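These notes concern the structure reproduced below.
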Protein chains: 2
Amino acid sequence: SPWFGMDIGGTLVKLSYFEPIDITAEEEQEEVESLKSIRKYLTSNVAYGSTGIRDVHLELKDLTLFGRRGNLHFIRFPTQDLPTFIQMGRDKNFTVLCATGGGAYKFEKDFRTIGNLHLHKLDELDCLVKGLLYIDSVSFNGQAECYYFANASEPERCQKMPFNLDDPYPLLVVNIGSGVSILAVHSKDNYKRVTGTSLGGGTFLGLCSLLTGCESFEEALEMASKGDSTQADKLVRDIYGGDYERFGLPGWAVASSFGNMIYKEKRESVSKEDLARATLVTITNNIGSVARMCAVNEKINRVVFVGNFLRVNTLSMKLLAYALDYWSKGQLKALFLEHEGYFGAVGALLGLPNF
Amino acid sequence: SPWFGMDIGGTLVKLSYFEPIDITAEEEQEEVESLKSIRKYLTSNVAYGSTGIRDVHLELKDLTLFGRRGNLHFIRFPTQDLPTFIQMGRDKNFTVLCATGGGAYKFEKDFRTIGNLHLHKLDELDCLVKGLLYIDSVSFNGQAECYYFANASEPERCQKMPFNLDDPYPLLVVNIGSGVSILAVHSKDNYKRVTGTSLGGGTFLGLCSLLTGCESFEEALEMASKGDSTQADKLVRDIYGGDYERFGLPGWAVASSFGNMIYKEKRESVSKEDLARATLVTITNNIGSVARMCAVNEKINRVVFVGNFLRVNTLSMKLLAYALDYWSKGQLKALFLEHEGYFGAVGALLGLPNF
Ligand SMILES: Nc1ncnc2c1ncn2[C@@H]1O[C@H](COP(=O)(O)OP(=O)(O)O)[C@@H](O)[C@H]1O
Ligand SMILES: Nc1ncnc2c1ncn2[C@@H]1O[C@H](COP(=O)(O)OP(=O)(O)O)[C@@H](O)[C@H]1O
Ligand SMILES: CC(C)(COP(=O)(O)O)[C@@H](O)C(=O)NCCC(=O)O
Ligand SMILES: CC(C)(COP(=O)(O)O)[C@@H](O)C(=O)NCCC(=O)O
Ligand SMILES: [Mg+2]
Ligand SMILES: [Mg+2]
């Protein structure tokens, strides 16, 4: 029985797979052909079908788990293609699946079309916390799982640097997926969802597809990297002529996101790249402001950002870093994690002894 | 010297004008022709040029102010047309102007092209608080200035009803203009800006103009009233197949605003009206969530929404009413005000004895 953990989100399916590497001569000879066939397919390919990708760089090598040495693999595909994944799962050639995310419920009846399959569902928040605390405790092949941006307010000094979660309590976890959930973790047993926002990575991608015609998340990020968001955004200085110093708003801060788009003349001169950047900046800053308000409210100064909205997205990471640093006068730290999108999948996999 | 108060915003200029009605026979005969000419122009017209409007329905009749009986008029035009207002102010025919808003600073040098004019600038937040507490204390021609939506969670029962601010402390004031400023008013002397958000009425109008081609705020509201925002928004049930009951998210709540727009097929079947509604719903709910988080943080259960984003906008008012009521289990009251956009202009006018 292959060891999988699956987090089925609104947008992406995330899959963690533990490949045993201590396979004895007897076990290897007595391996079922279809089980041996899955292991070879998963480790001999980095693209699966037309939409599955294995994030080779995230692999945890020579991990001990359930008393076996093996490697932890990380795989992702769009939730839209889960039916293809399932139809191939029913391939005549071919087992316990721990699943979390909204789609463990939505697609429960579909998984049970695989006759030799028992589906155990696990709570999304439970799996996220367990997964995060586990990955950080085994480290990233000896490197820190958790990093931050030192001197996030100074550009010529800003650089990524490791961060130590040896005691990670208390902790605010901001999960930026399709939407946004915010968790307060006080201990490994005491955590709660304190709020969320529907203005998440789906909002960026949805709005940006509407405004610019971009076809992918990556194309949107690369358009955004070429844009100037101040072309679409009305700034404090467009209203004051300078700074609003009585309340500490500098002239370059955004007063109204997309506020310059109320003028036909400005809508006509704005580029898709500007709009892509304005969308990203607007979604990111609003998340950072909500996160800041929860942190102050929960009296928690470490805020960890996870989820896939930040994959290959350094612009948002820096925006979040700079924003928490600036508005909090340094008392709030934005924290990031190499395995950002996969913690639910890992936490699900860790629920395997419970069945 | 005419008595004006002017709040020059990022989008709209708001003007309060006190028309004296106790004009004695001597004063009337000895009135300067150009001062008599301004009074007749302002009270004999409801549209001024092509963009000025007098909100006749908001007039405060037979008010006593600075020891004179008169009427309080409320006028608005786009900040874009302030230069026209000023060039006509320099008309050879023709005096102290108290001004607030970012534009009192931005256009300070322009006002001084009017030779017989002394410009005194006043702080925006100061004027807002003074104006609000003053209008509510003189009432709306005997009716309550402040109202709310009783049973905001039940549709067949939801109705506007008066609300009493005889003691209005503490108070959270959420000013939804181009952007959003949030004030905590603990007393008439002790108030502070506690946060804000750049996702304000300019964001709704800017995004909606981009997405739908609407030419005006009113056209956007009327498009929104015909739309179905769930066509653009991904809901909890699109992800879970139903409710996320472990954390009390019903299946109809928005999981990801505009989240369904990541699918080419859905972008192709969505209508401008749907997009108009999704924009309004997304901006409004995010403001209501931020407001809820400040209220809980400031330990204040009365939240007053002002600014012009809500003029002729009952959909947003109800969304804000329902949202504060629902998420707070009834302990938070959304409050609204007949004179929503004009409190800064009134507060400025009240600074007149100080000069
Ligand atoms: N390859 C990708 N395909 C689609 N969306 C991506 C991709 N990479 C990053 N994203 C972003 O991640 C977000 C979803 O992150 P994720 O945490 O997996 O969400 P969910 O749990 O809702 O599926 C998307 O909204 C998008 O902004
Ligand atoms: N006639 C209108 N023209 C333009 N915007 C309007 C109008 N009526 C309502 N609005 C909305 O009010 C918002 C501005 O409100 P207001 O409080 O006057 O802002 P500001 O102080 O920044 O000028 C606009 O963003 C728009 O959403
Ligand atoms: C409902 C969700 C937990 C779904 O999880 P996801 O697929 O985004 O990982 C998340 O989208 C969310 O919390 N959205 C915010 C909804 C709200 O709090 O109003
Ligand atoms: C800067 C402003 C006070 C300008 O006032 P306005 O013209 O919107 O009435 C307001 O747009 C605002 O507070 N925006 C939010 C900016 C922020 O807090 O990040
Ligand atoms: Mg998720
Ligand atoms: Mg204003």
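Counting begins at 1 with the first residue displayed.
Quick reminder: no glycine exception, Cβ is built from N, Cα and C everywhere.
Remark: B:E124 (mutagenesis position) has B:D7, B:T100, B:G101, B:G102, B:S181, B:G344 as non-local neighbours, by Cβ distance under 8 Å and separation of at least 6 in sequence. Feature annotation from Swiss-Prot assigns active site, proton acceptor to B:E124; the stated evidence is experimental evidence.
Annotation comment: Swiss-Prot describes B:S178, B:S181, B:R193 as acetyl-CoA binding site, evidence class experimental evidence. Around the Cβ of B:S178 (acetyl-CoA binding site), the same chain contributes B:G9, B:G10, B:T11, B:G200, B:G201, B:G202, each under 8 angstroms and 6 or more positions distant in sequence.
Mutagenesis annotation in Swiss-Prot: B:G9 to V (Swiss-Prot position 19), described as Loss of catalytic activity; the structure shown retains the original residue.
Among the mutagenesis experiments that Swiss-Prot reports, B:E124 to V (Swiss-Prot position 138) is described with the note: Prevents acetyl-CoA production.
Recorded in Swiss-Prot as a mutagenesis result, B:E124 to A (Swiss-Prot position 138) carries the remark: Loss of catalytic activity.
Here the residue is the original one, while Swiss-Prot reports the published mutagenesis B:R193 to A (Swiss-Prot position 207) with the comment Loss of catalytic activity. DSSP assigns B:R193 (mutagenesis position) to a strand in the three-state reduction.
Record note (Swiss-Prot), mutagenesis B:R193 to W (Swiss-Prot position 207): Increases affinity for ATP and decreases affinity for acetyl-CoA. Increases acetyl-CoA production. The unchanged residue is displayed. Sequence-distant contacts of B:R193 (mutagenesis position), defined as residues of its own chain at least six apart whose C-beta falls under 8 angstroms from its C-beta, comprise B:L125, B:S181, B:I182, B:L183.
According to Swiss-Prot, the mutagenesis experiment B:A253 to F (Swiss-Prot position 267) carries the following note: Loss of catalytic activity but can bind ATP normally. In the three-state DSSP reading, B:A253 (mutagenesis position) counts as coil. Its Cβ taken as reference, B:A253 (mutagenesis position) is surrounded by 18 other Cβ atoms within 10 Å in the chains shown.
B:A255 to F (Swiss-Prot position 269) appears in Swiss-Prot as a published mutagenesis result, with the remark: Loss of catalytic activity but can bind ATP normally. Cβ contacts within 10 Å of B:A255 (mutagenesis position), excluding its own Cβ and spanning all protein chains shown: 27.
The chain break between B:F94 and B:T95 spans 4 missing residues, with the CA atoms of the two ends lying 10 Å apart.
Taking B:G9, B:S178, B:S181, B:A253 as the candidate recorded positions, the subset whose CB lies under 6 angstroms from any atom of ligand 2 consists of B:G9, B:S178. According to its DSSP assignment, B:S181 (acetyl-CoA binding site) is in a strand.
Screening the recorded positions B:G9, B:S178, B:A255 for a C-beta under 6 A from any atom of ligand 3 leaves B:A255. Among the mutagenesis positions listed (B:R193, B:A253, B:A255), none has a CB atom closer than 6 Å to any atom of ligand 4.
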